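Below: the structure, in structure tokens.
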Amino acid sequence: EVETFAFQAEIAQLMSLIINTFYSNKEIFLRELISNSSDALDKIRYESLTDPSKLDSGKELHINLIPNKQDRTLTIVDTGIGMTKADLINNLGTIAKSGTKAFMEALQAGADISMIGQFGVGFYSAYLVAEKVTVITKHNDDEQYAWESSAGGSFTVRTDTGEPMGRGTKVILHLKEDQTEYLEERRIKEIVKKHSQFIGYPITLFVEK
Ligand SMILES: CC(C)c1cc(-c2n[nH]c(=O)n2-c2ccc3c(ccn3C)c2)c(O)cc1O
């Protein structure tokens, strides 16, 4: 069963801005998603400090980057704390309505789209490069769910039928036709070293074929 939800109006406006504004520095999406994964890995690590059983669903703490040129997807996988169904629905664990306000305003002061993460809504920068985003997630206290949106004002949530991931989150970017440079090994490597060099978890870039 698939449930369909309307985005809050501020978030719809944020996504419409990101999708349609001329902005060439689109590579920042990858910094924001890796940074979110790092935050989520810090969270399960912190929680395991007092309850080691929270790592029963997987002790490895890492980030995988999986390009697939045939499907034209770039997938970011982490083994962080994951998100519950209620988290997913409430703007993927973000305070997105106020963060959008503080952002879509701060733009009016002296601000650039690349500062989106300072306002807690860096995830939505995925729509600089993706026409659709699927978020598959598993939190210790809930089942595995898939969130999906092609923007246009709505998103869906469903129980996920794919492979069990134990614990963590998978962001599948269905790339725009003219954004396939982010499937290229050298380009992903360049972005990671430029923006993510001091992330404290191993980042594995998968190769293809
Ligand atoms: C939001 C996107 C989809 C995303 C979320 C999670 C996730 N799993 N468990 C969590 O708490 N988070 C998380 C982590 C950081 C965040 C929020 C909200 C705002 N910041 C700064 C939520 C992830 O591991 C990867 C991701 O790309």
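Swiss-Prot numbering applies to chain A: residues 16-224, in that order.
This deposition comes from X-ray crystallography, 2.0 Å.
Just so you know, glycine gets a Cβ as well, placed from its N, Cα and C.
Per Swiss-Prot, the features are as follows:
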- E47 to A: Strong ATP-binding. Strong interaction with HSF1, HIF1A, ERBB2, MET, KEAP1 and RHOBTB2. No effect on interaction with TSC1 (MUTAGEN)
- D93 to A: Impaired ATP-binding. Strong interaction with HIF1A, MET, KEAP1 and RHOBTB2. Loss of interaction with HSF1 and ERBB2. Los of interaction with TSC1 (MUTAGEN)
- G97 to D: Abolishes ATPase activity (MUTAGEN)
Is it possible to get the count of other C-beta atoms within 10 angstroms of the C-beta of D93 (mutagenesis position)?
28
Between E47 (mutagenesis position) and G97 (mutagenesis position): CA-CA distance (Å):
16
Name the secondary structure element type, per DSSP in three states, that contains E47 (mutagenesis position).
helix
Inter-residue Cα distance where the pair is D93 (mutagenesis position) and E47 (mutagenesis position), in Å:
13
Check the DSSP secondary structure of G97 (mutagenesis position), expressed as helix, strand or coil.
coil
Among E47, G97, the one of these mutagenesis positions whose Cβ has the fewest neighbouring Cβ atoms within 10 Å:
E47
